[PDB]
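Colleague: Please see the structure below; I have some questions.
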Number of protein chains: 2
Amino acid sequence: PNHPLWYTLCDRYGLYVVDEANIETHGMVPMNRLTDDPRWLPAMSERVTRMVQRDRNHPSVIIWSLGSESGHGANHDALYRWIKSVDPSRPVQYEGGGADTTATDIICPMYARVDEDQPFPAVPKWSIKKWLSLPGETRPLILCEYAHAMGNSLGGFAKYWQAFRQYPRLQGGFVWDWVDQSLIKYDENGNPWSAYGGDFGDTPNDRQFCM
Amino acid sequence: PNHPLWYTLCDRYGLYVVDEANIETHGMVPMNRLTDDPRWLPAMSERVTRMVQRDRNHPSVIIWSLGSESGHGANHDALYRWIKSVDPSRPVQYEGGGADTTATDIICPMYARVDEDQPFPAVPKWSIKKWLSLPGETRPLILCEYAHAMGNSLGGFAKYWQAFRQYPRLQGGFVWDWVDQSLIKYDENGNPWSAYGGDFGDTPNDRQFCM
Ligand code: NA
Ligand code: NA
Ligand code: NA
Ligand code: NA
C-alpha cells in the first residue's frame, strides 16, 4: 500500500490503481513456505484486511492485489475470499503460484511472452495468446508485470500492443517499471553520482538489478 | 454422403470420417434463403435423417455435418437438435453462417488464417488463435476447410501446423482438397488431355476452379 496522498492524486488526475498488500516472501524455499502455513495466516490477513479497510473508498483503486511473489498457499485462497465477501465491487488478482490459480479473478502473469511459451515446470509462462484459450479458461489476461525496462531495453514492446489490440481478452498490463532505484552518493569533490547495489558496502547485493 | 463402400474401407484401414448431408445452397441470395424457410425443412430433414439412419453403425464416422455453404437458417438448428437426440455418440458440425453458430459443436471455419483476421461483416473469419479466446467461447476449433491447394499452392502450410501443435484447442483441419476435378478429353490424334471448366461448351463456367 502506498502513501495516502497517492490515491487522492490518482482519484483527481485519473489513473486506475491496483492496490497491493505488503506481502512478499520471494526468498522462501519453496516460495509458498509461509503462505501455505496456517500460523502465518494472522500476520498475512492483517496486511490484506487493513489495506482494504483503509483504501476502499478511493475510486482510483479498481483492483485488489494479495501481494507479490509468495507462491500460492491456502492463506491466499482464504484472503481472496475474504475480500470477495467484504468488497464485491473490485476484482482480486494475484500472480503467485502460476498466475491463474483459484486466488485470482484475472490471469496476471509476469513476463509471459506474446508468442513464445516458457514451459517451466509447475509455473509455466504460456504465450499470452495461448493462455487465454487453454481448455476451460475464461478469465481476462492483464500482465501484472511485462517489458522489463532494465537499461537499454523495451525491445519487442510493439509486439505486446499489437496483441493487446487484436485480442479482446488480452487487456494490457503493467510495465516493469517506472523509476530506476538508484541512490545519490558523493565523490571526494562533493559531486553527485548514481549508485546501485554494492556501493554502500552492502553484501550480498544484486548490483544494477535495482534499476 | 459417399458410396457405401467408402465407409467400410475407412472402418478397416483406419480414417476418421466427417459424414456430411447432401445440402448446399451456395448460389441463393442470401445464402440461407432456403434453409431459413420452413417449407424447405422437410426436404432438408430427409437429407440429414436418412444419412444418419444409413451410416450410424460405422465406427469411422466420428462427426456428423449438416451440409455445406447454405448460410445459417432455423432448419439447421432443428436438424442439429434432431441428430443430438437420435445419436448422442457423435458431435455435430456445420460451417454456415459464420462457423460458430448454435448449429455446430465445433468451430469449423473455412480458410480462416493463422494470425491474420478477415473481418467480413456478419460472417467474419477470425485468426484461428484469436477465435478460440473470444469472450465466452469454449469450443474446439477444427477447420472444415483450409490451405486451398489450387495449382501451385500450400504456401504457409507449416504456419498452420505450428499453431495446431501449440494450442490445445486448435485440433487441426481438413485440407481443400484431395484430387483435381479435371476430366479426360481427346485431341485429333486420340491422345488424352486434362480438361476443366468451359472445355465441354459449358457456359457460364468457372474454368480451372474445379482443380
Ligand atoms: Na484487448
Ligand atoms: Na529489480
Ligand atoms: Na492442438
Ligand atoms: Na473449387
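Throughout, chain B uses Swiss-Prot numbering, with the displayed residues spanning 394-604 in order.
So this one's X-ray crystallography, 2.3 Å, going by the header.
Every residue, even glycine, has its Cβ placed from backbone N, Cα and C.
According to Swiss-Prot, the active site, proton donor annotation covers B:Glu462. The active site, nucleophile annotation in Swiss-Prot covers B:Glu538. Per Swiss-Prot, the feature Mg(2+) 1 binding site maps to B:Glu417, B:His419, B:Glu462. The Mg(2+) 2 binding site feature in Swiss-Prot is assigned to B:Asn598. Annotation of the mutagenesis experiment B:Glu462 to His in Swiss-Prot: Slowly inactivates galactosidase activity by reducing the binding of magnesium. It increases binding specificity. Among the sequence features in Swiss-Prot, the mutagenesis site B:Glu538 to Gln is noted as follows: 10000-fold decrease in the beta-galactosidase activity. One mutagenesis experiment catalogued in Swiss-Prot, B:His541 to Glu, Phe or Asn, is accompanied by this note: Poorly reactive with galactosyl substrates. Less stable to heat than wild-type. For B:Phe602 to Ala, Swiss-Prot lists a mutagenesis experiment annotated as follows: Decreases the stability of the loop 794-804.
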Colleague: Between B:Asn598 (Mg(2+) 2 binding site) and B:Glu462 (mutagenesis position), what C-alpha distance do you get in Å?
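Modeller: Roughly 19 Å, rounded to the nearest whole number.
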Colleague: Same chain, not part of B:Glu417, B:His419, B:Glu462: whose C-beta falls within 8 angstroms of the C-beta centre of the Mg(2+) 1 site? Give them in sequence order.
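Modeller: Here the non-site neighbours turn out to be B:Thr418, B:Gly420, B:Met424, B:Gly460, B:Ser461, B:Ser463.
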Colleague: What's the CA-CA gap between B:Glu462 (mutagenesis position) and B:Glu417 (Mg(2+) 1 binding site) in angstrom, rounded?
Modeller: 6
Colleague: For B:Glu538 (mutagenesis position), name the DSSP secondary structure in the helix/strand/coil scheme.
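Modeller: Strand, per DSSP.
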Colleague: Let me know the DSSP-derived helix, strand or coil state of B:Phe602 (mutagenesis position), please.
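Modeller: In three-state terms, B:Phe602 (mutagenesis position) counts as helix.
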Colleague: Give the helix, strand or coil assignment DSSP yields for B:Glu417 (Mg(2+) 1 binding site).
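Modeller: Where B:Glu417 (Mg(2+) 1 binding site) sits, the three-state DSSP reduction gives strand.
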Colleague: If you count other CB atoms within 10 A of each CB, which of B:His419, B:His541 wins among these recorded positions?
Modeller: B:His541
Colleague: Between B:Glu417 (Mg(2+) 1 binding site) and B:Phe602 (mutagenesis position), what is the CA-CA distance rounded to a whole number of Å?
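Modeller: Between the Cα atoms of B:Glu417 (Mg(2+) 1 binding site) and B:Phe602 (mutagenesis position), the distance comes to 17 Å.
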Colleague: What are the sequence-distant neighbours of B:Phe602 (mutagenesis position), meaning same chain, six or more residues apart, C-beta distance under 8 angstroms?
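Modeller: When sequence neighbours closer than 6 are ignored, B:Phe602 (mutagenesis position) has B:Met543, B:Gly590 within Cβ distance under 8 Å.
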Colleague: Find, for the listed recorded positions B:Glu417, B:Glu538, the residue with the lowest Cβ contact count at a 10 Å cut-off, counting only other Cβ atoms.
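Modeller: Lowest Cβ count within 10 Å among the recorded positions (B:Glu417, B:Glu538) is B:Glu417.
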Colleague: Between B:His419 (Mg(2+) 1 binding site) and B:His541 (mutagenesis position), what C-alpha distance do you get in Å?
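Modeller: Pair distance, Cα basis, whole Å: 18 Å.
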